Amino acid sequence: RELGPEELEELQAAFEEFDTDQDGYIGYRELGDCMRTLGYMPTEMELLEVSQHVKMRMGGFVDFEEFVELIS
Ligand SMILES: [Ca+2]
């Protein structure tokens, strides 16, 4: 329980950098580049399923509360 504010706030700081337009929404691929910022690089299949999460080829949208719920 002690760990949270640091990580939570840390994740938010990343979103700010990822969201240049601060539209509160980001693509789907940028999510992978976010996990790396955690010091640990992603595998390949884990991010693969995410790309399909778009359900469509078009560019999907993900909010801060939608991205976090995914990264868990
Ligand atoms: Ca954005």
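Residue numbering for chain A follows Swiss-Prot, covering 120-191 in order.
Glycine is treated like the rest: Cβ placed from N, Cα and C.
For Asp138, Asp140, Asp142, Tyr144, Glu149, the entry in Swiss-Prot reads Ca(2+) 1 binding site, with the evidence type sequence analysis. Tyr144 (Ca(2+) 1 binding site) has a Cβ environment of 15 other Cβ atoms inside 10 Å.
Annotation comment: Swiss-Prot describes 125-160 as domain 'EF-hand 1'.
Under mutagenesis, Swiss-Prot gives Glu149 to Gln with this note: Loss of calcium binding; when associated with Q-226 and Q-263. Secondary structure at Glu149 (mutagenesis position), taken from DSSP and collapsed to helix, strand or coil, is helix.
Comparing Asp138 (Ca(2+) 1 binding site) with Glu149 (mutagenesis position), their Cα atoms are 10 Å apart once rounded. A Cβ distance below 6 Å to any atom of ligand 1 is met, among the recorded positions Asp138, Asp140, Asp142, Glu149, by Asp138, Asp140, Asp142.
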